[PDB]
Amino acid sequence: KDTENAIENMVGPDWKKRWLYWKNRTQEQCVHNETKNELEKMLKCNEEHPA
Amino acid sequence: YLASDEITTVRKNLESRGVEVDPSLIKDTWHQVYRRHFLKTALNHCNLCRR
């Protein structure tokens, strides 16, 4: 849970959060989330990727 | 022209989807890919120059 909260801290709001509360990513959070999505694709392709 | 590290991004998108790729296959594919785009764009520009 701590890791997930830290992720939400760096990547910023969800899009569903945008429609729900009008609450969106900051520019740094936009960059963080795009990186996160590319790093989640990397783990989907390889679930055993080293830390 | 693709920056020496722009070759590395072309490699990453291909590496993620499951395509073995090396900087020489990115330079040969690119030289042919941009020879064609350039000339066909020039011919569309012909189509627009005509009027």
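Chain A is numbered as in Swiss-Prot, which gives 757-807 for the residues shown.
If you check the header, you will see the structure was determined by electron microscopy, 9.7 Å.
Heads up, the Cβ atoms here are built off N, Cα and C, so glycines get one too.
Some features that Swiss-Prot has for this protein:
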{"type": "MUTAGEN", "residues": "A:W771 to A", "note": "Abolished ability to bind and bend membranes"}
{"type": "MUTAGEN", "residues": "A:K772 to E", "note": "Abolished ability to bind and bend membranes"}
{"type": "MUTAGEN", "residues": "A:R774 to E", "note": "Abolished ability to bind and bend membranes"}
{"type": "MUTAGEN", "residues": "A:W775 to A", "note": "Does not affect ability to bind and bend membranes"}
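Recorded features from Swiss-Prot, shown on the structure.
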residue : record               : Cβ within 10 Å
A:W771  : mutagenesis position : 10
A:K772  : mutagenesis position : 8
A:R774  : mutagenesis position : 13
A:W775  : mutagenesis position : 10
